[PDB]
Number of protein chains: 2
Amino acid sequence: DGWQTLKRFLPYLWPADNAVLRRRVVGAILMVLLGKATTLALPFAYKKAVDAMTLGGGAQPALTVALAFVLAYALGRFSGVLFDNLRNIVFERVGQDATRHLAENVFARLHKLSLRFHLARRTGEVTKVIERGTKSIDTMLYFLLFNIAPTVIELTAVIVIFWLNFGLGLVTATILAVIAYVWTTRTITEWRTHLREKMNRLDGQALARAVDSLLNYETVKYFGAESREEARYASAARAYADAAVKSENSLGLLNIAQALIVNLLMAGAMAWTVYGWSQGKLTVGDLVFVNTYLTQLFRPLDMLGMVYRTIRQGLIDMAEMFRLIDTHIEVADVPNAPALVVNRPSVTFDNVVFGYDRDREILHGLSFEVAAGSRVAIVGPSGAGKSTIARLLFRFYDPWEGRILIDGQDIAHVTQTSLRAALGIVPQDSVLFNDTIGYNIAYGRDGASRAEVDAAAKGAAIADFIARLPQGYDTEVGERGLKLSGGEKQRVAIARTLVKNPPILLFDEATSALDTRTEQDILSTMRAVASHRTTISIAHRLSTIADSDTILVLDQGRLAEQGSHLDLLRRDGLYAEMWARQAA
Amino acid sequence: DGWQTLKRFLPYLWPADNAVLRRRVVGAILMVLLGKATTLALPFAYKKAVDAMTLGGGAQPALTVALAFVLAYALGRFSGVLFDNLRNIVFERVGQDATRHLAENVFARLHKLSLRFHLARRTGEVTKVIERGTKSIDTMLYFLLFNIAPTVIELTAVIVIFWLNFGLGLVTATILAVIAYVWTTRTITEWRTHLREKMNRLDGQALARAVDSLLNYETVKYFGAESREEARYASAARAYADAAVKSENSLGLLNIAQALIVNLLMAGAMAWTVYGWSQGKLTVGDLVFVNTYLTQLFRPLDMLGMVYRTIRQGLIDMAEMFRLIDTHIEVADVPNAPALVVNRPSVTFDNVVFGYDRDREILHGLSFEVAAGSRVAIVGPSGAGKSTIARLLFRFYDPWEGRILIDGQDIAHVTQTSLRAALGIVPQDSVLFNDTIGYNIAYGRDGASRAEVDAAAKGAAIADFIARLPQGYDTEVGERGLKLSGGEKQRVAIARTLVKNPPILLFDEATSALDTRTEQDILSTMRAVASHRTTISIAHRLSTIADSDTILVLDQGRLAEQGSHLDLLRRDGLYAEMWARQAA
Ligand SMILES: Nc1ncnc2c1ncn2[C@@H]1O[C@H](COP(=O)(O)OP(=O)(O)O)[C@@H](O)[C@H]1O
Ligand SMILES: Nc1ncnc2c1ncn2[C@@H]1O[C@H](COP(=O)(O)OP(=O)(O)O)[C@@H](O)[C@H]1O
Ligand code: VO4
Ligand code: VO4
Ligand SMILES: [Mg+2]
Ligand SMILES: [Mg+2]
């Protein structure tokens, strides 16, 4: 509930560092206290000012006493407002710092979590949650913190004052009033919360549908599907509006009940006071006093019945953000993991059995050894699952059984960072940042110099194409570089991995989008650049890999045939069939 | 400014076809008027109740007179709240309907706009603006509409009452108070707005950067670049927080000045009233009367100073939404465009000159004719720009000069819908909706039956693969189909286009991710399905298109060679070189 959320948020407000920020909170609390004391004082001055005017005076009738007391009243009101604005000004920095640290922590945690949480994740939910939560925590914190506590202080103070100045039927009346108020408010809020949860869930679903439609604009255009999308959005919007109408009607009923109770209590107290006046026990200033005290007390509470809905939503949103921060990490490093030390880059697969889900096993005891410095190819027909090999090597997931070794070391027992530092990959579908081509190429290593980018662009055979562009390296690619052709994007990917210069390199359909001459050029660069590293090339078109040291042919998640190109042509098996057929 | 935004928004509030809602708005305004009248009346009753009890009495001036008037006071207070909540409950339906129609209009317009918009922007900004704006308009409409107009009514009424009951020094004093109030508020708000616009732009930029970081999770993982993104986000967040601190300081100063003016005016009025009382012109009830009137008047205005920031941001966002709605459409249908009639599907290109930007011309007077029913291929090396042809054919852009005709008809003069209805395309990068495989295949034509999907899945040679999946047609595939292999995605794309059954079909490197046997299979299906349509196949690997009726070879935006496969091999030109090289 909300109480747990606030208890979780409380450590951020009173940090255990920054000795400077801690003092400001104390000062702000002191300002709050002075403001309350002044606003509490001013009605006693008003009551006495009224008392003086009627039934004689002490020096002069009203020339001096009435003027002095009216000016004291006005100056008091102004002083209270001044203190309130001063507390706001002093406090605002602590809040800004607290929310900045919350945002930074959530961002870091989201980058640390496992990919399986990224494979099915809607863009709209994450973006909406972070934007909404930052705005939410600022609004909720200010309204919550600075319009509830002083009212409690004033309620206790008023109880004390009634104690000191009257008989205690007033005390019993007010205590019963507060008890009724709390019980009624709680039961109504309980009824209201289920409908609130339903409304919020429907809103989130509608927004995610809308974003997916907008994100697939090309496909919606190709098939003329505009009307279908419009109807699909319209239905969700109507359902949401209905739920909202029910929610606000219940809010209105709760507000009417609360105002009835409050005004009943005021009626009763004023009546008892006038009855007491009839017997000559009390002056009429007592009447003015009680009236002013009650209205001053109840103004902050009546203010709230029109900011309720927002505060509620804010509290929900903050709970949501903590929920996101709490989800656990599926794949983590072991305790005290040693660093990876790569001296001779052999690769061993030892009886690896794996699948994404327990109901579909994909690899069936695949074992093989890739010798250091050798050039090997991995081929198979479609659906083979060869792209898992690579995804497993980077430890995006762990094997159910068996193990992977690099230089004789179990990759489950080493640090993730050294492992991924030792490996380079060129994937099938490469994504570009929304920035210049020069930034995208320099991204491979921290601080890439002009010489490294020039060398890589030469090795990638894109130098002339860039030279003929008007803006050169500053040509914008757009979103996912959708402004560049496929061969251009694949060349940028090759350049990136060239800039990394990793000891072990993986080509994952690296050449599939290029023309023949470009292909032969980059293939020659790849052969030259492979001098003393382990290179694994996964290719569809066999002619580009026929000179490999060894070829692994996978079918249906297992190793069907293994050996050199000549051995497989002699065996007359699957490889021979594939190659012969393709040649014709 | 805000005034223009509100004037634009007002037609949504007072509709013109339902008529049911129009009566409800009238009823709500009537309730507002009753509530204000009651809250205005009850202080006169209080002043008189005070006047009766002191210095005389009509009958029994101790219990009967005082009880009736205090009870009337309490009942009046309660009745005002009751009317206010009743107006809220009655009005709530109109707001929901208005915001629903606004959202629907923005969605439809966003779908109608030109592609060059989409390819220039970030997903996060548009999603943020639509979510933020709907929440913004609802909150702003409620606060704006129901906490400003009654204060104007009350101020005029109080002016009238002072007129009727006193001499007009009070009137001039209030007039001067209002004039000073408005002038001060305007000039301070003017200073504050420049800082506000900067704050908002900085926030938008930071959020866009964050979303692009999250959207490129794979690449950021591949290069261990987490620290760079964390620092990059952190700096923007600090800049934003600084700007926010300046803004709130200026708001605090404005609030203090306003409260000073208000409390000075009350001081003066009550002082003058006491001075007048000293001469016996006025009873003591007058003091309470004036005090209560002023406090009741100013209580709604003191509250606004703590909802100001929110309303301001809301108004900004509502302006933003209309700005988006107004942007003009680059490519529009001509007036009275006739429908397309496809009787003989020939395609003519007539001297088409085009480029994306006026500083880089890509096609240099390309002209050609594709005869109805022929099988033509378009080939070239990389960067050729052959991928522009299709985008031009669908009229995503217009030619600078020349024209394209189908059956002889200028495509610029026909309706966009009939034109795109006659064309099918299989693009290089195919996008999947976040849903099941069956939904994605059935999407090609509205209401697609089970027989058509079965026939298409057979023709695409994916039936066995789907049969071996546990959930079959109900298999989830992620978003952008990132869960499927490349061959699977390309097969789904082929199936969609087969489901459309268009008379003209374009294969844009359709066979690129498949193995040899799958390729030969689908190539046979295509050949069979091509019987009486025009088919244009753009292919990198020449062997797959050697049997075409004719092949067009493009280089650098021009036609290098044209003719049948044997003619080009005899010519010993570019085609011969490319083919020979690839074969070896
Ligand atoms: N995220 C995933 N969730 C569930 N199944 C998956 C996922 N990714 C891949 N699969 C399965 O992995 C196989 C694809 O492996 P892959 O090596 O990419 O084949 P290909 O080389 O033809 O692209 C498919 O059978 C697919 O169903
Ligand atoms: N949307 C675009 N905006 C700016 N330049 C573009 C855009 N699309 C293509 N270009 C340029 O067109 C050429 C590649 O276009 P394309 O037709 O895809 O060639 P190809 O057929 O070889 O893939 C490049 O020069 C590219 O910069
Ligand atoms: O997308 V292309 O440059 O390969 O024709
Ligand atoms: O679908 V694949 O065989 O190209 O990775
Ligand atoms: Mg694969
Ligand atoms: Mg291309």
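The numbers used for chain A are those of Swiss-Prot, and the residues that appear cover 15-598, in sequence.
Determined via electron microscopy, 3.0 Å.
A Cβ is built for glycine as well, from the same backbone N, Cα and C atoms used for every other residue.
Sequence annotations record features per position, and here Swiss-Prot assigns domain 'ABC transmembrane type-1' to A:39-327.
Around A:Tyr195 (mutagenesis position), the same-chain residues six or more apart in sequence whose CB sits under 8 Å from its CB are A:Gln272, A:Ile275, A:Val276, listed in sequence order. Mutagenesis annotation in Swiss-Prot: A:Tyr195 to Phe, described as Strongly increases basal rate of ATP hydrolysis; the structure shown retains the original residue.
Sequence-distant neighbours of A:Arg210 (glutathione binding site) (same chain, 6+ apart, CB under 8 A from its CB) are A:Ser261, A:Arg326, A:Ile330. Annotation source Swiss-Prot lists glutathione binding site at A:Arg206, A:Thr207, A:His208, A:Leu209, A:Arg210, A:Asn269, A:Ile270, A:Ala271, A:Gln272, A:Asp316, A:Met317, A:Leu318, A:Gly319.
Experimental mutagenesis at this site is recorded by Swiss-Prot as A:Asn269 to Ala, annotated: Increases basal rate of ATP hydrolysis and abolishes stimulation of ATP hydrolysis by glutathione. Listed in sequence order, the residues of the same chain lying 6 or more apart from A:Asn269 (mutagenesis position) and placing their CB within less than 8 Å of its CB are A:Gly319.
Around A:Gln272 (mutagenesis position), taking its Cβ as the centre, 20 other Cβ atoms fall within 10 Å, counting all chains. For the mutagenesis experiment A:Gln272 to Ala, the note given by Swiss-Prot reads: Abolishes glutathione-dependent ATP hydrolysis.
Under the three-state DSSP scheme, A:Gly319 (mutagenesis position) falls in the coil class. Here Swiss-Prot describes A:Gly319 to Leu as a published mutagenesis experiment; the accompanying note says: Abolishes glutathione-dependent ATP hydrolysis.
Under the heading domain 'ABC transporter', Swiss-Prot lists A:361-595.
Feature annotation from Swiss-Prot assigns ATP binding site to A:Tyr370, A:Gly394, A:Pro395, A:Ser396, A:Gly397, A:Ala398, A:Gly399, A:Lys400, A:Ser401, A:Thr402, A:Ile403, A:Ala404, A:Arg405. In the three-state DSSP classification, A:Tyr370 (ATP binding site) falls within coil. Sequence-distant neighbours of A:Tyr370 (ATP binding site) (same chain, 6+ residues apart, CB-CB distance under 8 A): A:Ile376, A:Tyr411.
Recorded in Swiss-Prot as a mutagenesis result, A:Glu523 to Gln carries the remark: Abolishes transporter activity. Around the Cβ of A:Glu523 (mutagenesis position), the number of neighbouring Cβ atoms within 10 Å comes to 21.
Contacts of A:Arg206 (glutathione binding site) defined by a Cβ separation under 8 A and a same-chain sequence distance of 6+ are given as A:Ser261, A:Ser264, A:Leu265, A:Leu268, in order along the sequence.
Listed recorded positions (A:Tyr195, A:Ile270, A:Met317, A:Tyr370, A:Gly397, A:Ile403) with a CB under 8 Å from any chain B CB: A:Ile270, A:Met317, A:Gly397. When the Cα of A:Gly399 (ATP binding site) is compared against those of the recorded positions A:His208, A:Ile270, A:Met317, A:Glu523, the shortest separation belongs to A:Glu523. Listed in sequence order, the recorded positions among A:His208, A:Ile270, A:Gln272, A:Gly397, A:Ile403, A:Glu523 whose CB lies under 6 angstroms from an atom of ligand 5 come out as none at all. Here the binding-site residues are A:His208, A:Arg405, and the one ringed by the most other CB atoms within 10 angstroms is A:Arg405. Taking a Cβ distance under 6 Å to any atom of ligand 1 as the criterion, the recorded positions A:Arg206, A:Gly319, A:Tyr370 reduce to A:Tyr370. Comparing Cα positions, A:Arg405 (ATP binding site) lies closest to A:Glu523 out of the recorded positions A:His208, A:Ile270, A:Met317, A:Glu523. A C-beta separation below 8 Å, combined with a sequence spacing of at least six in one chain, links A:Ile403 (ATP binding site) to A:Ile392. Screening the recorded positions A:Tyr195, A:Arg210, A:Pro395, A:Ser401 for a C-beta under 6 A from any atom of ligand 4 leaves A:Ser401. Considering only the recorded positions A:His208, A:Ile270, A:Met317, A:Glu523, A:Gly397 (ATP binding site) has A:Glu523 as its nearest partner by CA-CA distance. Taking only the Cα positions, the spacing between A:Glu523 (mutagenesis position) and A:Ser401 (ATP binding site) is 10 angstrom.
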